[PDB]
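Following: one structure in structure tokens, then a few remarks.
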Amino acid sequence: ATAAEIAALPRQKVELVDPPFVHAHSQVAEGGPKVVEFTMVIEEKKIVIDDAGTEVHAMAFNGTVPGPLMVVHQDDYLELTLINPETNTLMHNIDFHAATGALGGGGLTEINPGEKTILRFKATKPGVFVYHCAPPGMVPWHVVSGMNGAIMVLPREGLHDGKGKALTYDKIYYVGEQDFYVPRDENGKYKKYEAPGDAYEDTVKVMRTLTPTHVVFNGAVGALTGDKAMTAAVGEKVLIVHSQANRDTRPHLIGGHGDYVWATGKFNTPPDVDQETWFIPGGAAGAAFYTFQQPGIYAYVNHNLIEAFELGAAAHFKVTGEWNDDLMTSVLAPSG
Amino acid sequence: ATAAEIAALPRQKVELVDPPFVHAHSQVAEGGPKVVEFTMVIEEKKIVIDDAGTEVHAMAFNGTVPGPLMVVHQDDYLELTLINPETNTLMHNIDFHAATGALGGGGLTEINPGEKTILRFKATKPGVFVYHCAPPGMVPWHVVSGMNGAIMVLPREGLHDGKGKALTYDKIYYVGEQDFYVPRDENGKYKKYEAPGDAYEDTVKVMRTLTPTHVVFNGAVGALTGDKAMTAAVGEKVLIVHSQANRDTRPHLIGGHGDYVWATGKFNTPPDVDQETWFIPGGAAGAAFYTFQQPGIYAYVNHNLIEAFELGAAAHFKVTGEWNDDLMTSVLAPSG
Amino acid sequence: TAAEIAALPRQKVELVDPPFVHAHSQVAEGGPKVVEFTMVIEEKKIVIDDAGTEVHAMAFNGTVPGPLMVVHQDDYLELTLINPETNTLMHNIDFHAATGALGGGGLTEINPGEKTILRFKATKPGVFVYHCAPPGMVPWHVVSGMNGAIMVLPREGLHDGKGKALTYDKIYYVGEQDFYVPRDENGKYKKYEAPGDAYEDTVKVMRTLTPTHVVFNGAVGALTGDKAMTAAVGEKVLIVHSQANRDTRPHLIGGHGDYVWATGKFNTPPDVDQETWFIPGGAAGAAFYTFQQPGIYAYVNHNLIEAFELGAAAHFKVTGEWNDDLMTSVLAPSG
Ligand SMILES: O=N[O-]
Ligand SMILES: O=N[O-]
Ligand SMILES: O=N[O-]
Ligand SMILES: [Cu+2]
Ligand SMILES: [Cu+2]
Ligand SMILES: [Cu+2]
Ligand SMILES: [Cu+2]
Ligand SMILES: [Cu+2]
Ligand SMILES: [Cu+2]
């Protein structure tokens, strides 16, 4: 498209919401290509990541870890206003894996505290894609401080299975998985700091072990449980978008499956089916579609079970509805 | 199906066999859906995992690590009687990744020492799938103590390639891969413990390093070598089912290939072909089909070669038959 | 038949050092051939980082990785492998592309002062790892750099999943190496007189499963700066990537993998529109991309600690016209 053609396209302003929720959207595109406008303010802030009060100096798009999910359709333009307030200490930028050119946008969006920028790119490829900050010379430090999220570029006709039949979800959730590398003192207690830069050298030492101290969803151990358990009902179709900007993960719905899984996250690559555990490499997003068939509590985990149940990578679903004894029944309950 | 309909189905009792062997079965289903009955007794038992005499307090379905392979067909019911003898010390349960509801069955099968339970589930999806114990709050400790195996749910019409041509194996082996996390003393020698509980705290410390001390097939370094090497012949079609309940692996047949590999383990997901090294994420099973073409000794490994050759993840095949100089020949033997 | 195999033409090919690739045609020229290559093994000290850190490299053809050999399906690859008398260790070669004798390793064990010639039929199309594998010291040779890859092209060249031809303008081979360099009690990397002197200390590092360095083309920054790979807007590039011991997850920063044979095997349909692909340890993969924007790209293992702390980052320098439709700065960084 020419500059004039793009200038004539309709604009739509979107209001972002905090993960694991996703902002309002339509699965099938409403009308032709649009310039979809988003704004995010970067917040450097302390987050508490476990029940021992361990702290991370988060670098948080829109104030959350992960940053929020942006949803557009293929061949829309995504136009992001990114703001780095004067209250922050570091330069930041943004790299969209969905975008083409200038290091995904990072080369055009380096903003010091007190600066803003507006980047537009054409969403040419359908899928879920990571975005993350990447300041030259400081790239993994910002990413493993939580400065990452994802977008979804839906096909204009919505999702389809590998034989071209529509797949339409009732609910969508976005699970951002984060590896953290928290320094410890000589007695094994996690260290606290009173500015992000003060933690840099100690954190790099831990990073270089390639062994996270914490692996968490939505920024903290237990975050997506209790008050933040995800919900569904028997018969409901749910899309679970999962990202990991730095490190591999292997998602698994305990008690369920991934009926269709775009494990690479790219919708023109046919989905795997009937999955027990899928695999998303560091630096990518993936998506799983499931229809719930049983009520009750489910756990949703990274299925390195040490990562899930020692290091923090476990969420819950609470599902309502009627139990199906054909699918599963206790013929003899635990007894002497 | 209604309760009355399920009650009218034929029952078939199966006698399990120890890995890497697989109990007798038919690739193509014989007759309509059946309730296929299995029994396993859980044994907490000391095992030796290397030639030095290193011990683990294993938690072993049917007394083996891995637990045995159960084989059914799609839309059969798997009915397991699980027994936790009074000689054991811990509560145990079972989660079938093939099943739907109640955390794969774990929520319905929590049995204390001196208890049993019977779980029935409908095997709705074709593939190989992990099963493992998962007591709330103690999940990875049981799994990495060996309390895991796999099942195979064959399509009722047997296996096919991605384009609908039948694939019929001559024999099948089940390789369960186990990551162990054995504590060491200040001399760097592995520790021994009187009861399983005494090892817990020390073992969790090793687990949290995400670095196993041992990575083994069939419960020990070298378990599938010597007189326990797997066997085949030139022309023979072999299915190798491989599981890893906790941690990634990358199987490879040294001197061979995976002609067809269901790397995700799910038979409705078309197999990859001509594979050198395939990838099975922690929490999953996969399956590879190969027709042997050359005689001699092969090694079957996890192709992180440190894991294979330092940590234990290497098996052997002995293969009979005639050497094929078209496929490979030594034109000049090592010489001055 | 025996006479048919003996009657096939034999063709010698001159190798080139990675990341470049020797002369070849994408579509096969003529019928099956026995394609002859020669490599000399070099044991030598290399410096792998900006601090003067040394590895005793074990290098096919003198490079880490060893060079890419290119044949077509149903050709034969006939390698003369030479272990000069100045070396100290026995070596061999395992081709993952080959069938039998542990990929060739069982037939090619050569002591210093020996050579051998191995022929195998390249029956399966794809990119495949090759590596040294002396029994009982396999990972040590591999993680000392003694690995590379081959490409077995389909006789009709590459195609997408719908049978449309994919023809590259250029090809690069990125071999990724995990190194495990011992350190003294003060954290300084150790140096050794002879390769064997480092064996025990190195195995201790290996068993941590944590590399000290993860590099392309044998050193931190080997494919950056003035050694960046190059392309132009509109150019179609195939990037072959291998890792003989350890997983990797390649990513072109600012680009994509338009078609990715992530398993490396061309009869397995390629994934499309990839952000980051995954190659397990012990395998090669290949990605096809048409460049659409000029400028500097990074190409990384997208464990960004591995990329930007441990060494696994390369660059492409791309010429041509910027496309504002694909991306534009609506408002440059400003107050
Ligand atoms: O599926 N239980 O980890
Ligand atoms: O294929 N030898 O690891
Ligand atoms: O795609 N930036 O690592
Ligand atoms: Cu930042
Ligand atoms: Cu990135
Ligand atoms: Cu148990
Ligand atoms: Cu599980
Ligand atoms: Cu060697
Ligand atoms: Cu190998």
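Quick note: numbers on chain B are straight from Swiss-Prot, i.e. 40-375, in order.
So how was this one determined? The header says X-ray crystallography, 1.4 Å.
Including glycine, each Cβ sits where the backbone N, Cα and C put it.
According to Swiss-Prot, the Cu cation 1 binding site annotation covers B:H131, B:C172, B:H181, B:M186. Its Cβ taken as reference, B:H131 (Cu cation 1 binding site) is surrounded by 25 other Cβ atoms within 10 Å in the chains shown.
Annotation source Swiss-Prot lists Cu cation 2 binding site at B:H136, B:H171, B:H342. Over all protein chains present, the Cβ of B:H136 (Cu cation 2 binding site) has 31 other Cβ atoms lying within 10 Å.
Among the mutagenesis entries in Swiss-Prot is B:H171 to K, noted as: Loses nitrite-reducing activity. Long-range Cβ neighbours of B:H171 (mutagenesis position) (same chain, at least 6 residues apart, Cβ-Cβ under 8 Å): B:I133, B:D134, B:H181, B:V182, B:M186, B:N187, B:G188, B:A284.
Listed in Swiss-Prot is the mutagenesis experiment B:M186 to E, annotated as follows: Contains only a type II copper atom and fails to catalyze the reduction of nitrite. Under DSSP, B:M186 (mutagenesis position) is assigned to coil, being neither helix nor strand in the three-state scheme.
In this structure, B:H136 (Cu cation 2 binding site) belongs to neither helix nor strand by DSSP; it is coil.
Those same-chain residues not listed among B:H131, B:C172, B:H181, B:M186 yet with C-beta within 8 angstroms of the centroid of the Cu cation 1 site C-beta atoms are B:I81, B:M98, B:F100, B:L129, B:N132, B:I133, B:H171, B:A173, B:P174, B:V182, B:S184, B:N187.
Across the structure, B:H131 (Cu cation 1 binding site) and B:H342 (Cu cation 2 binding site) place their CA atoms 33 angstrom apart. The secondary structure of B:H181 (Cu cation 1 binding site), as reduced to three states from DSSP, is helical.
Candidate binding-site residues: B:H181, B:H342. Fewest other C-beta atoms within 10 angstroms, B:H181. In sequence order, the recorded positions near chain A (CB to CB under 8 A) are B:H136, out of B:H131, B:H136, B:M186. Checking the recorded positions B:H171, B:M186, B:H342 against chain C with a Cβ-Cβ cut-off of under 8 Å leaves B:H342. In this structure the C-alpha atoms belonging to B:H342 (Cu cation 2 binding site) and B:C172 (Cu cation 1 binding site) are separated by 27 Å.
Counting every protein chain shown, 28 other Cβ atoms lie within 10 Å of the Cβ of B:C172 (Cu cation 1 binding site). In this structure the alpha carbons, written CA, of B:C172 (Cu cation 1 binding site) and B:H136 (Cu cation 2 binding site) are 11 Å apart.
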